[PDB]
Each structure stands twice: as structure tokens, then as C-alpha cells.
Amino acid sequence: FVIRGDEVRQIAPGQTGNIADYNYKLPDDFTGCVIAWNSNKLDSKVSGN
Amino acid sequence: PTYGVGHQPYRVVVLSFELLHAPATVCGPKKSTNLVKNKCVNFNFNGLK
């Protein structure tokens, strides 16, 4: 998916916020990996997306 | 500080001994006793029973 760069800290076990509890929640006993990279060159519009 | 328990920093101290017959320089706190000779006794010399 695509989220705001600052909200990237909300994708983690034991976290709280807005995206964490309303859009995507990870379990406390979660195993795996998370990969996020900047994509302002690909998903940006001068008018606004 | 808002990370999960699995990502909070932990301070680690590792103690490595080299227990050997060499004359020990570090010893635990014990008490000495007067020397007794020429009879069946139970002795303890620098941890050697």
C-alpha cells in the first residue's frame, strides 16, 4: 500500500495512532519484516493526487 | 521510548572467568582461620576442598 512518510512509524507491533488502529494493525506477537522506501518520484502530482 | 519491548535497548554485561590452578588474584569474601597441623581435618585452600 501507500501511506505518508511520517506515518511509517505506526506500522509496528505494539504501536498506536490512526493508521495503526483504523487502517492496518499488526499483532503484538508478530514475526516478519517491513520494507518502506520513498516514492515521491512515482506517485506525486503537481495539482495533487 | 515508544518502541515495542522487542526493540527497546538492553544493557549487557558479560563476565568471563579463567578458573585455573594459577594463584588467584580475585577471590570471594570469606574468613581465614588458624592453621592446624598433624591431625585429620577438612581443609579449604583458595577454593580447593
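We number chain B the same way Swiss-Prot does; the residues here are 499-547, in that order.
Yeah, the Cβs are placed from backbone N, Cα and C, and that goes for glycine too.
So that you can see what the record holds, here are the features copied from Swiss-Prot:
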- B:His519 to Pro: Increased resistance to human covalescent sera neutralization (MUTAGEN)
For B:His519 (mutagenesis position), the three-state class that DSSP assigns: coil
For B:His519 (mutagenesis position), the number of other Cβ atoms found within 10 Å of its own Cβ: 7
